[PDB]
Number of protein chains: 2
Amino acid sequence: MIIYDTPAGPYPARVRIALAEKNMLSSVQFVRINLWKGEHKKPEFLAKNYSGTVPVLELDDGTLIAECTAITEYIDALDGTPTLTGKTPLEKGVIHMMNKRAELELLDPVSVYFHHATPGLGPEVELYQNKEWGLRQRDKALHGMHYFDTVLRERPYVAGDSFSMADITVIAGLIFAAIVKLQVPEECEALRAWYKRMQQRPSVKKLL
Amino acid sequence: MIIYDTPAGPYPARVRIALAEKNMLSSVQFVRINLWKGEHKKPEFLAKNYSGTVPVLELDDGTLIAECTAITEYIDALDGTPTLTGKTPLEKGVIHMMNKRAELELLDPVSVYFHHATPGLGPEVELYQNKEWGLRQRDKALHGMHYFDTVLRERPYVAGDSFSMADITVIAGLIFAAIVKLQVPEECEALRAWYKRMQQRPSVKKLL
C-alpha cells in the first residue's frame, strides 16, 4: 500500500494514527506531497484526488481511496476484526456520528480558519480567502471544544467506553488547533484530561 | 425506532431512501421537526442534536444517532446483510470515499448556497449570512456536477457496479439543486441519464 501525504498534516495524522493502531505502519510506503508548493492543487495530484486533499491511499492494483473516514474504514476491515469503526450496528452508528460531529464541529472549522483567516499555506496557495468566514469558523471550533468537553465528562473516549476513529478525529482537531494557536479554554478540563491521556498512546506519541 | 425530520428535506431524503432500500420504513415512526419555525435551532432539539440538523434517529432505549452517514451505517448493519455501505474492505473504502466526496463537492455546497446566498429559511432563521461564500459554494456544486458526470461515464452507479449510500448522497444533492434551481448543465449527459434511472427506483420514486 502507498499513502500520499505530508508527515505533519493534521488530516494525514488521522490515517497515520489509525495505521499504528492497526499495526500496519510497515505495510505502507509513504510518498511526500509538497503542500508548501501547491502540489495538492496541481493536475498530477488532482488525478489521484479530485478534492485535492491528503492523505490518499493507493492499493497495489492501482485503486485510489481518498478521505480519512474512507481510508480508516478500509484498513480497519482488512484484518477482519474492526477496532476503530465498530462491530455492532450501535457501535458503527455511534462512532460514525461522533466522527462526523468531530469533523463538522472541531476539525474542519479549525482547517477553514487556517486557510481563510490566517496566511495559511501562503498567497500563492491560498488564492481565495474569506477572512470573515474563516473567523466565524474559529468561534465554531471553540464551541466544538466546549461540546467535546461535555462528552468527555461522561465518557472516557469520544464515542463511549472504547477508543475509536472518533477519538482520532478529535485528536487531529486538537493538533490543528495547536498549529494555529487556538487555545483550548482552561475550563475544558475533561477535554484537557482526555487529550493528555491520548498523548500517551503509542500510536499518538509516535506521531507527535 | 423514531426519526426526527421534515419530509421534504434533502438531508432527511438520504435516510428515508435508505430506509426504503432496507425495507424498514414501517419500523419507523416519523416525528415532524418544524424547520420553518427554527425548531432545529431551539434548545429542545439541540439536546437531541448539538449540530442542529435533521434527521435524527432515536432508538427504543433512548439512544440518539444523528448525521446521515451514521444513521445509514446503523440501519444497513441491522439485518446483518449490508447492501448500502459495503461488504468487503474495498467496498467500504470506495463507498465511503464517494459518499464523502458527494457531501463535500455537491450536497453540502448546494446547502451552503441555499442558506447563505439565498433567503434560505428566512431572516429569523438565517441570522448570519455570507453571500459571497454562499455564491462560491454554488460554483463548487456546479463543478461537482461535472465531476459526478465523469464518474457516471465509466460506472453505472456512483461507487461502481452496484447501488450504494453514495448514490443516495448524489440523489439528495440533485434534489437540493432542484429546490434552488441550480441547473444541471446540458452537457452532463451521464449524470442526467443516471438521475433519470435513479428516479425510477421505488425508494426514490416514492419519496419524490
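In chain B, numbers come from Swiss-Prot; the residues present are 19-226, in order.
Here the Cβ of each residue, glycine as well, is placed from N, Cα and C on the backbone.
Recorded in Swiss-Prot as a mutagenesis result, B:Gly27 to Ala carries the remark: Reduced enzyme activity. Annotation of the published mutagenesis B:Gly27 to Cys, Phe or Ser in Swiss-Prot: Loss of enzyme activity; the original residue is retained in the structure shown. Per Swiss-Prot, glutathione binding site is recorded for B:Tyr29, B:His58, B:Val72, B:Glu85, B:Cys86, B:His133. Quoted from Swiss-Prot, the note on mutagenesis experiment B:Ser129 to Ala is: Reduced enzyme activity. According to Swiss-Prot, the mutagenesis experiment B:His133 to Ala carries the annotation: Loss of enzyme activity.
Known features from Swiss-Prot, placed on the structure.
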residue: B:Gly27; record: mutagenesis position; DSSP class: coil
residue: B:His58; record: glutathione binding site; DSSP class: helix
residue: B:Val72; record: glutathione binding site; DSSP class: coil
residue: B:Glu85; record: glutathione binding site; DSSP class: coil
residue: B:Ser129; record: mutagenesis position; DSSP class: helix
Of B:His58, B:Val72, B:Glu85, B:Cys86, which binding-site residues come within 10 Å of B:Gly27 (mutagenesis position), going by C-alpha to C-alpha distance?
B:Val72
Between B:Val72 (glutathione binding site) and B:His133 (mutagenesis position), the C-alpha gap once rounded to whole angstrom:
15
Sequence gap of 6 or more, Cβ distance under 8 Å: name the residues on the same chain that satisfy this around B:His133 (mutagenesis position), in order along the sequence.
B:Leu139, B:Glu144, B:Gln147, B:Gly152
Site extent for glutathione, whole Å (max Cα pair distance, B:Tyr29, B:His58, B:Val72, B:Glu85, B:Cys86, B:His133):
19
Same chain only, sequence gap of 6 or more: which residues have a CB within under 8 Å of the CB of B:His58 (glutathione binding site)?
B:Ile51, B:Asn67, B:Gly70, B:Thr71, B:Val72
Proximity to chain A among recorded positions B:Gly27, B:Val72, B:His133, where any Cβ pair is under 8 Å:
none
Considering Cα atoms only, can you say which of B:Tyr29, B:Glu85, B:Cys86 is the nearest neighbour of B:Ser129 (mutagenesis position) among these binding-site residues?
B:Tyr29
Take the Cβ of B:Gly27 (mutagenesis position) and count every other Cβ within 10 Å, whichever protein chain it belongs to.
21
Return the residues near B:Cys86 (glutathione binding site), defined as same-chain residues 6+ apart in sequence whose C-beta is under 8 angstroms from its C-beta, sorted by sequence, else 'none'.
B:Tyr29, B:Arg32, B:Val33, B:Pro73, B:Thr187, B:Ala190
